[PDB]
Amino acid sequence: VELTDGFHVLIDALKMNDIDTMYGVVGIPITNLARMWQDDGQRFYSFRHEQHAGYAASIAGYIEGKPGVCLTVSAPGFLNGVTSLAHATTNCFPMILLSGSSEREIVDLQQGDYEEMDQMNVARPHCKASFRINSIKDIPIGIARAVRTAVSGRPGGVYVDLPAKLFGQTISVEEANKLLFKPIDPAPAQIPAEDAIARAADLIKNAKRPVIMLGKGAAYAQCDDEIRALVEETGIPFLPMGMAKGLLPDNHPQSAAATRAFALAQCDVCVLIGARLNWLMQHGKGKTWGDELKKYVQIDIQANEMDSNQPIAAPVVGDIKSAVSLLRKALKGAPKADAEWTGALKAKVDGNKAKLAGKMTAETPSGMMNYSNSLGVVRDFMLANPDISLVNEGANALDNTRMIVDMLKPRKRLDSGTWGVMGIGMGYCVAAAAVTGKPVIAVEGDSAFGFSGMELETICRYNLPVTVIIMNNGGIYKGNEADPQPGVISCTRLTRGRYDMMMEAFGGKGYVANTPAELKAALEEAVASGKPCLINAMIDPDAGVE
Amino acid sequence: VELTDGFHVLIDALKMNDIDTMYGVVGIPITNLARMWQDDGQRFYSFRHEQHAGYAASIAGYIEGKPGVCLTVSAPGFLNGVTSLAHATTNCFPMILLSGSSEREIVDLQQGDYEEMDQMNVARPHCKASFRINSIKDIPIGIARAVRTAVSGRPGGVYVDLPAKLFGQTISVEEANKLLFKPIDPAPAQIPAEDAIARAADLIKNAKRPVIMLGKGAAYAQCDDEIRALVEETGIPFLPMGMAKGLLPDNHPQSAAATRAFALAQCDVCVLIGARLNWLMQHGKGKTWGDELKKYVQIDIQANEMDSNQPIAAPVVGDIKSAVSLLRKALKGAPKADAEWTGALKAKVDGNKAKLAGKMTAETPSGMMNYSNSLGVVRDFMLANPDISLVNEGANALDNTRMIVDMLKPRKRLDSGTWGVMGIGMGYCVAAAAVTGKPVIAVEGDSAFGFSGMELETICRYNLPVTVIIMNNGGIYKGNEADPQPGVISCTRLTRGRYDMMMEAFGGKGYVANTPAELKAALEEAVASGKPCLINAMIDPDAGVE
Amino acid sequence: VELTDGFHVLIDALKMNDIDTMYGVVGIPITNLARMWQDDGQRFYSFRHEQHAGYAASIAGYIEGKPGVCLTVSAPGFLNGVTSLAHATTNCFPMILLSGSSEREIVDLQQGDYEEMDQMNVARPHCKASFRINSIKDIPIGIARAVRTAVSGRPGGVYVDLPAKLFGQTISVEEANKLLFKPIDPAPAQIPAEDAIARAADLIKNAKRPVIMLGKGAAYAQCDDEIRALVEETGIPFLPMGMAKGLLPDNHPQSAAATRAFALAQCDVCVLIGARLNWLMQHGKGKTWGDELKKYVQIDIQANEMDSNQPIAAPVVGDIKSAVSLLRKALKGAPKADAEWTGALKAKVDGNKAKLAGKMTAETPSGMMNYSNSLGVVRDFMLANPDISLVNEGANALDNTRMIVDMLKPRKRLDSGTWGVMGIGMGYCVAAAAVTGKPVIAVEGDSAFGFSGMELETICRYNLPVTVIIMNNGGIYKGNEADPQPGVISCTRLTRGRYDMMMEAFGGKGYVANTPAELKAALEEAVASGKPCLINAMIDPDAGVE
Ligand SMILES: Cc1ncc(Cn2c(C)c(CCOP(=O)(O)OP(=O)(O)O)sc2=O)c(N)n1
Ligand SMILES: Cc1ncc(Cn2c(C)c(CCOP(=O)(O)OP(=O)(O)O)sc2=O)c(N)n1
Ligand SMILES: Cc1ncc(Cn2c(C)c(CCOP(=O)(O)OP(=O)(O)O)sc2=O)c(N)n1
Ligand SMILES: Nc1ncnc2c1ncn2[C@@H]1O[C@H](COP(=O)(O)OP(=O)(O)O)[C@@H](O)[C@H]1O
Ligand SMILES: Nc1ncnc2c1ncn2[C@@H]1O[C@H](COP(=O)(O)OP(=O)(O)O)[C@@H](O)[C@H]1O
Ligand SMILES: Nc1ncnc2c1ncn2[C@@H]1O[C@H](COP(=O)(O)OP(=O)(O)O)[C@@H](O)[C@H]1O
Ligand SMILES: [Mg+2]
Ligand SMILES: [Mg+2]
Ligand SMILES: [Mg+2]
């Protein structure tokens, strides 16, 4: 007798799968879905462009271990969001893009429907799976397939097409209750066999110059104690990848990060934990590895990732928590790494660390700070306040921040990722604030910032505790490239604008820092105020390198 | 032996195909191509996001008749640009997307190369053709293929992949000069057969209530007088589609735009010229067409476009200039349309315009204008200053502007188009200014603006004569939607921001207009100044509709 | 300096991954690869059409557990092979399709190269992964990637594009030998967590009417005794799917195959082992399941396969051998299934078998046998000669054979599979004979046979011990459909041909069987002879159903 509709069944299916937040932009034909979602008591963050709603979704998935959800309209909105879905998939971040689509009959004949596109098809190369839910009765199963696909195996993006006709369909309330359900164990553990473990243990026990590489896959796994115990019990030196920073504290005694180049070229046994031997690792080839094939151990949940670049002497397939637990049990009681090895690296590290300290104390003209002395301030602040998310992107602004700013806690550093994407900054800030409930600090190149800058309005609209630091050097890499022809500005130039004024235009707080002292003062006040702020840090136009 | 590189051969090939402008964002691996393009005396507009450089290229193609060129980096940059390429293809705008790509060997084995992606195949569904130039000796033929594909037949987007190793290749100048060539007649005329024209002439002579529909395809054709000649000599009323406004002066005596519903519902014969019977026309059925199959004449360059929605009684395939010329000749001497038909429509138009006049005169509280009295100011300005491009996007801001602002010149109005895209705004402004060398006015909803607002900095960087008018009502459709839940802002709400301050943050001029008089004074000074300006028009948060 | 070419490095890489057999068709540009493969002492089976070489490779992968390899030429040859690759992926059979391709430069510009096609991207939707090997130094890693992708996780097809220029490349033997390697543990075990197993144990101990469903995934796993052990120790009745027949002797006391409808409709708990809840099982709903959601246990290596059709109460993800072992241990000591449940089913089976016995005994006119008395002969032969592969395809010829012919050994029955494909017949015969070195019998409908009949010549060319039994009823389903119009043959009709003569045309032995006794004598002599034979069984044109 009593009926319910597509809108409500979808809302119930999402809540059923523990989804309480969605990021997106409204309009035909999903505006009423967002309203009812809010009316129902769940939260919806509206952005100014779908790409950045999608970037927020992708990083929410990385932080929480459950698919971040992005909602968009058809055709052009879908396309904007699919670019972020592709980013999630290459980064192995669980994410679900939900998009409304037009009429099946008109689209299938290419007659020119409103926002016409076979979105399901277009999405295929950018996600793990692309589905379409045509019937109200299939909503629970549909959402279940999406969640399982996004979080199981190698996590990634999933596209779910929602035809406009779906929302208006009806079904008896009694019937709808038989259909709704909660999937059991959507992200199962996958334990490797003992002989696989035994093989890796032996390579490790017999290594002379061993090293452990931690990738963001390890950080994602959320088994920080297992990995920390492994590193300290074996006494092996470790190197963290960009987003693996903080898994163990960056200033940990066993960190060989400060002497990476040397540690890699000299090691004989390299243990890869949730890290791909891709471009970020020079593919295991080149002088960075002393022009020789190392004996690799690799732990990854994706079986065919093994031998993708170089032969892997000890492949260990399964989830990181299960595998590390077994590897520790196999190495229990074995002698720690050789002191001459671990000692020769620490020495190197101390040298570089002392040298870096040398640049951070250097003086500069007002409004002409360089990367070392400006970032040194952020470094000191983060060490004192590690429970804050650090968003970071750019070129000089990225590489230097990764070198200078120490992370003491895991899953706090959120950067450009595998594709070296410019544009994740602001979306990453909304998601980090929304899912952590703690402050966020974003170190942005001024070029990188431009890709998502309008979202400052979103940060202000939701009054998030985000402090955006713009490394304003006036351009890409450098801010002083000469005019190619008299009267024409170089393509790498950017207006050394008042981004602080832009922030205030939407209700935020803005600062302008010309020296390390002003930067520190502004940063401390900004973060403590709990208000959305922007610090326009003036960097020497020539301080950067290409 | 005098040698040359890939960079230069490509630059020469582009120049030979009459390209002298490129829109894009630099970085690995095409920064030097952009640099040398500039050194060579050609112009490159650097944007803050590739999607906008792409929208710029698409409209440049529309306005000029030659493909607009967008240049981007690999993977993520290319993806941002391809969203714009898809928009161009959908609207039939000539465009070429040039993107650098990575190493073939690494990408083909999916080993995790820098910015890895098979861009050539990812672009397939979004363009007319997707090519890749691997050898320096093939650059001349590749660019020629790209250009021809973009402008011939139904114009559209084309993707050209440029692997990094292409640029470094060398070849002797002698051989290079022997390969370089300019295609002959890239966009050839295609003349329809005599019977196709006679079939159309027949339907028109026997029409009791004929009407002409002009689409943007007609405007793109650039045969404004032939079309106007055909219209006047036949005495048949006409209706222009969104961007066809101005093909014939909007205030032309034969225009039935002010009574579209009655004209389309009561007509017996409808002549479509460069216009598709898609969603914009309710697919030629339903209440809007009186519920019966009219006898359609259609002139279009795409043969299989015929019978896509409704049976076409007189299909005329070929380029519009060639078709209209022959049709005009076939109708010379024939009796003009029925005066009792043309008279009834005229009376309807005069009636409705008088009705709109009363609205534009309405008085409103300061900071609370509605869409009639605010846009009435733009209307008057555009009637006095016809030679200005008008960019327009939004919902209420789009519909009301299309209805209120009369265009007196062709190809000046540039809006959301076929896909009703939000985000074309600022990109269109740059290209329009760039290719016309005249002033541009943009009427933007505040939500629409957010999709490309950061590019305001680009507009300032190039000191372009662009005036952006924000229809600030505070949200999507309306800015007063009540909190779905206490303390929770509705997903349709946007901050009623000081966009004027954002503009001034980059060196532009900002204004706030609370009344029609202030808007008028502001608009007149902004356009006259010839500098980058933004007018924050304060609209009643409850004036628009859903 | 001793050099080597692409041909040889590839040959070595294949041999290193334990491949010693290839199925294909030669021509430009891979004729010499096949030649040298043979010179090297490896075997190559040349077929009359690539599609059949591909089906051969797919079943070789199923039977052995290592990818079957198919070799083809460019464009059209590759397309014929990819249809088979799609079939392998759908059925989860490990397979690698190696195809030569043309010139990158010409194809990438779509200039009309010899056999032009971007084969790598055309194969995308039909396989787990599509790679291309452009450099000789990458052959070792490429083949390793292909093999791992094919056998790990859910087994499937993989495409490897080999551009013509690959083979001509040279490299020193020293370096070549330094690159060649054999992957470690390509198909790793994946063990499920303790709670996943306990959840399953729980449902089974509380079941009042349990049933086990064995799919071909279980058979492919090759852990026949573990499965049989779990079945006997639990006393739970089982039902095998098409190719799972023989995993446990079909005449095993606990089999409920002879009363499937009642077992599936009346069960309360259903344990799926390497079997999907797809169309073959009515998607776990409707009349066949009594119209209620049973409590499903599922063991599968593909995590996102769970909840694909119906909610899975106890999902157990991991490889079947590892899962069944742990489950068996978790159930040891538990009470066997309800005797009043197992007893009722048994009585149903004995009843129906007796009923089938009477049919097989039925007498028929010469040249007009039905499906029972003809297949009853095959049944008896297969019970006496269990170690023979049985290929089977058709409609009535498939359904009746599946029901009548009992299999006593595992992985012997090879049929149409998941897609109900006609045309697997003759290809399966070649591979089965090739990898088993034992006799093969094929029960083919006459229509099904036509899809691969020309390969009879291939079977004769290699003097393989294959006996093909044609169920000659004269058409699709039936061979007596009346002329739709006078003198016009019905589209379901086929000539009641002398297929025996076709076989003898290529040197094979042909027989015609008009009665069960003649079929019996013919079958016994054909198999015993060990030569290629075909038996033309004359079936009543009106015996089958629609
Ligand atoms: C979407 C996209 N577009 C373009 C690029 C190319 N690119 C761009 C545009 C960079 C910006 C460098 O400028 P910045 O202001 O961010 O930093 P520094 O000046 O501090 O180096 S770094 C880089 O690789 C990219 N990575 N992603
Ligand atoms: C890329 C994209 N995303 C979302 C939409 C949905 N949408 C959106 C977000 C509109 C904006 C309406 O708000 P506005 O401020 O632009 O105008 P008014 O308030 O004046 O109506 S109109 C519309 O169809 C779209 N067309 N394109
Ligand atoms: C490649 C392909 N084409 C067509 C079909 C359709 N089809 C066809 C053509 C069948 C043949 C039935 O005739 P038969 O002679 O093989 O068997 P019976 O007459 O003994 O039933 S069964 C069936 O589903 C198919 N399954 N696969
Ligand atoms: N829970 C998990 N257990 C094991 N491996 C995982 C898990 N989650 C993700 N992975 C793997 O982590 C790896 C991360 O690699 P990558 O993104 O390159 O990290 P990085 O850029 O820091 O080196 C991927 O191969 C992914 O399959
Ligand atoms: N030169 C030309 N001659 C004839 N037809 C053309 C020419 N250029 C473009 N066209 C056609 O113009 C049509 C434009 O349709 P559309 O974009 O729907 O316009 P609108 O939205 O204004 O109705 C397309 O079908 C395109 O094929
Ligand atoms: N070694 C394995 N361990 C667990 N599951 C496997 C293994 N190999 C294959 N599978 C699974 O076997 C299943 C077979 O399903 P299907 O082909 O539908 O069989 P059937 O048609 O006999 O029911 C697939 O879901 C596949 O993932
Ligand atoms: Mg910069
Ligand atoms: Mg608005
Ligand atoms: Mg038949």
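Swiss-Prot numbering applies to chain A: residues 7-552, in that order.
Each residue, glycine too, has its Cβ placed from N, Cα and C.
Taken from Swiss-Prot, the feature ADP binding site applies to A:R160, A:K222, A:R282, A:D306, A:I326. DSSP gives A:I326 (ADP binding site) a helix state. Around A:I326 (ADP binding site), the C-beta neighbours below 8 angstroms that are at least 6 residues distant in the chain are A:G223, A:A224, A:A227, A:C229, A:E232, A:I233, A:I279, A:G280, A:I305, A:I307.
The number of other CB atoms found within 10 A of the CB of A:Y377 (thiamine diphosphate binding site), across every protein chain shown, is 23. Secondary structure at A:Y377 (thiamine diphosphate binding site), as computed by DSSP, is helix. Annotation comment: Swiss-Prot describes A:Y377, A:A401, A:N402, A:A403, A:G426, A:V427, A:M428, A:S453, A:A454, A:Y483 as thiamine diphosphate binding site.
In sequence order, A:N402, A:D452, A:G485, A:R502, A:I545, A:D546, A:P547, A:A549, A:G550 make up the list of same-chain residues 6 or more apart from A:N479 (Mg(2+) binding site) whose Cβ falls under 8 Å from its Cβ. Annotated Mg(2+) binding site per Swiss-Prot: A:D452, A:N479, A:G481, in sequence order, evidence recorded as experimental evidence.
Around A:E56 (mutagenesis position), a 10 Å sphere centred on its CB holds 30 further CB atoms from the protein chains shown. Recorded in Swiss-Prot as a mutagenesis result, A:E56 to A carries the remark: Loss of the decarboxylase activity. The mutant forms a dimer and not a tetramer.
For A:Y120 (mutagenesis position), other Cβ atoms within 10 Å of its Cβ number 20. In this structure, A:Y120 (mutagenesis position) belongs to neither helix nor strand by DSSP; it is coil. In Swiss-Prot, the entry for mutagenesis A:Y120 to A states: 3-fold reduction in the affinity binding and strong reduction in the catalytic efficiency for oxalyl-CoA. The structure shown retains the original residue.
Swiss-Prot lists A:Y120 to F among its mutagenesis entries, and the accompanying note reads: 2 and 12-fold reduction in the affinity binding and in the catalytic efficiency for oxalyl-CoA, respectively.
What Swiss-Prot says about the mutagenesis result for A:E121 to Q is this: Slight increase of the affinity binding and strong reduction in the catalytic efficiency for oxalyl-CoA. Every protein chain considered, the tally of other Cβ atoms within 10 Å of the Cβ of A:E121 (mutagenesis position) stands at 25.
A mutagenesis experiment is reported in Swiss-Prot for this position, A:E121 to A, and the note states: 2-fold reduction in the affinity binding and strong reduction in the catalytic efficiency for oxalyl-CoA.
Sequence-distant neighbours of A:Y483 (mutagenesis position) (same chain, 6+ residues apart, CB-CB distance under 8 A): A:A401, A:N402, A:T498, A:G550, A:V551, A:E552. In Swiss-Prot, a mutagenesis experiment is listed as A:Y483 to A, annotated with the note Does not affect oxalyl-CoA binding, but it strongly reduces the catalytic efficiency for oxalyl-CoA.
In Swiss-Prot, a published mutagenesis experiment is listed as A:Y483 to F, annotated 2-fold reduction in the affinity binding and strong reduction in the catalytic efficiency for oxalyl-CoA.
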### Query
Which recorded positions (A:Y120, A:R160, A:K222, A:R282) come close to chain B, taking a Cβ gap under 8 Å as close?
A:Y120, A:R282
### Task
Sort the binding-site residues A:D306, A:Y377, A:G481 by C-alpha distance from A:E121 (mutagenesis position) and give me just the closest.
A:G481
### Query
Counting across all protein chains shown, how many other Cβ atoms sit within 10 Å of the Cβ of A:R282 (ADP binding site)?
24
### Task
Please name the residue among the binding-site residues A:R160, A:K222 whose C-beta has the most neighbouring C-beta atoms within 10 angstroms.
A:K222
### Message
I need the CA-to-CA distance for A:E56 (mutagenesis position) versus A:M428 (thiamine diphosphate binding site), whole Å please.
### Response
15
### Query
Expressed to the nearest Å, what is the distance separating A:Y120 (mutagenesis position) and A:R282 (ADP binding site) at their Cα atoms?
42
### Query
Taking DSSP three-state, what's A:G426 (thiamine diphosphate binding site) in: helix, strand or coil?
coil
#### Entry: Nearest of the binding-site residues (A:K222, A:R282, A:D306, A:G481) to A:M428 (thiamine diphosphate binding site) - Cα to Cα
A:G481
### Query
So how many other Cβ atoms are close to A:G481 (Mg(2+) binding site), meaning within 10 Å of its Cβ?
23
### Message
Running a distance check here. Ligand 1 versus the recorded positions A:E56, A:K222, A:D306, A:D452: which have CB less than 6 Å from one of its atoms?
### Response
A:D452
### Query
Within 8 Å of the Cβ centroid of the Mg(2+) site residues A:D452, A:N479, A:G481, which other residues of the same chain have their Cβ?
A:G451, A:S453, A:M477, A:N478, A:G480, A:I482, A:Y483, A:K484, A:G485, A:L500, A:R502, A:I545, A:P547, A:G550
### Message
Quick check for the class: what is the C-alpha distance, in angstrom and rounded, between A:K222 (ADP binding site) and A:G426 (thiamine diphosphate binding site)?
### Response
14
#### Entry: Minimum Cα separation from A:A454 (thiamine diphosphate binding site), reported as the residue among binding-site residues A:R160, A:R282, A:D306, A:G481 that achieves it
A:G481
